[PDB]
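**Q** The following block contains the structure, expressed as structure tokens.
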Amino acid sequence: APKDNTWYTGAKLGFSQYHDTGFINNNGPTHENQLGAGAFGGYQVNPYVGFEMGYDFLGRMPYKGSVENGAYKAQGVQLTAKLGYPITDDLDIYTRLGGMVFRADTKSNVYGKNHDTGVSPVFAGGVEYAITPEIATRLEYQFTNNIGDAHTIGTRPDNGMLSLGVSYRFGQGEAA
């Protein structure tokens, strides 16, 4: 069908170890964001280019059986153009870039607090994966060689933040 432009949605879990803004440690997986989950909308225009716009955050504890007290990664938006290309009729290699905005409720040890606010450009990349022709997963990563605050600062994990998730396409108006 002439459905070249096709919308989709998805949801993620994520993890962010990050020293480079910290306090120095020896061992210690020091972290800015630590972890989170998220929800996204997106489209493609064929297997050529597309977009993805969504929120990665930490809803205090999304378990809801109680909540975190403060400093949690309350909310944000990431709004990105995307590139995915298949390497088999199974999975795609994936990358996206655009902008981000962020807030986190900075009730904490006064000075011993999180980054409370942000706005910046953003990117991620990794893979996107077919599960059945209307349902997918993706796994995406954002890295730099962090100036990781530690004992003997050569010694860093050199590992970026990562997230992984499911996706589902907008159905209807579609044919082989």
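Residues 22-197, in that order, are what chain A shows, numbered as in Swiss-Prot.
Determination method: solution NMR.
In case you wondered, yes, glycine gets a Cβ from its N, Cα and C as well.
Pulled these features from Swiss-Prot for this protein:
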MUTAGEN   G49 to V  Becomes sensitive to phages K3, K4, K5, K3h1, TuII*-24, TuII*-26, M1, Ox2h5, Ox2h20, partially sensitive to phages TuII*-46, TuII*-24, TuII*-6, AC3, Ox3
MUTAGEN   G86 to D  Becomes sensitive to phages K3, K4, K3h1, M1, partially sensitive to phages TuII*-6, TuII*-24, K5 Ac3, Ox3, TuII-26, Ox4
MUTAGEN   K128 to Y  Restores resistance to SDS, high salt, acid and cholate
MUTAGEN   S129 to F  Becomes sensitive to phages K3, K4, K5, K3h1, TuII*-26, Ox2, Ox4, Ox5, Ox2h5, Ox2h20, partially sensitive to phages TuII*-46, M1
MUTAGEN   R159 to C  Modifies gate residues, no activity in oxidizing conditions, in reducing conditions activity channel opens frequently, probably forms a disulfide cross-link in channel, grows very poorly in the absence of NaCl, addition of reducing agent (0.05% beta-mercaptoethanol) improves growth; when associated with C-173
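Show me how these features fit into the structure around them.
**A** Annotation note: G49 (mutagenesis position) sits in a coil segment as assigned by DSSP. Residues within less than 8 Å, Cβ to Cβ, of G49 (mutagenesis position) and separated from it by at least 6 positions along the same chain comprise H40, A171.
The number of other CB atoms found within 10 A of the CB of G86 (mutagenesis position), across every protein chain shown, is 5.
The Cβ neighbour count for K128 (mutagenesis position), using a 10 Å radius over every protein chain in view, is 13. Mapped onto three states, the DSSP output places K128 (mutagenesis position) in coil.
For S129 (mutagenesis position), applying a Cβ distance below 8 Å and a minimum sequence separation of six or more within one chain yields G91, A92, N135.
Cβ neighbours of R159 (mutagenesis position) (same chain, under 8 Å, six or more residues apart in sequence): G31, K33, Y115, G147, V148, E149, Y150, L185, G186, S188.
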